[PDB]
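Everything on this sheet refers to the single structure shown next.
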Amino acid sequence: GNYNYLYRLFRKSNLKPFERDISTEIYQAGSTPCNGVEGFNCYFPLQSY
Amino acid sequence: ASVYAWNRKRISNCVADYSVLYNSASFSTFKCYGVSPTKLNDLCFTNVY
């Protein structure tokens, strides 16, 4: 299998045309405020194929 | 009830209260697969089971 290729799955807002963004900020998906820690409330914006 | 005899309820004519779900600490899993948990409150449905 191959898992070296990833894509962005969460973002606070949609991209404008020809924008580019590489930040790995922890999106506050869950009800509690994320403070630099992962969990069931906080997810990483990137997922692999 | 017994697992081979699992229990069922039809629900209708009611206003969902997802706040309890989002606030729940005790659950081992709360996960929706057909629609995202943020898109719940603004969708309406004709039955729920």
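In chain A, numbers come from Swiss-Prot; the residues present are 447-495, in order.
According to its header, the structure was obtained by electron microscopy, 4.0 Å.
Cβ atoms are placed via backbone N, Cα and C, with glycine included.
According to Swiss-Prot, the protein has these features:
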type    : residues    : note
MUTAGEN : A:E484 to D : Increased replication in human TMEM106B overexpressing cells
VARIANT : A:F486 to V : In strain: Omicron/BA.4, Omicron/BA.5, Omicron/BQ.1.1
VARIANT : A:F490 to S : In strain: Lambda/C.37, Omicron/BQ.1.1, Omicron/XBB.1.5, Omicron/EG.5.1
VARIANT : A:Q493 to R : In strain: Omicron/BA.1, Omicron/BA.2, Omicron/BA.2.12.1
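In the shown protein chains, 14 other C-beta atoms lie within 10 A of the C-beta of A:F490 (variant position). The two recorded residues A:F486 (variant position) and A:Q493 (variant position) have their Cα atoms spaced 15 Å from each other. The separation of A:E484 (mutagenesis position) from A:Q493 (variant position), Cα to Cα, is 15 Å. Looking at A:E484 (mutagenesis position) and A:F490 (variant position), their Cα atoms lie 8 Å from each other.
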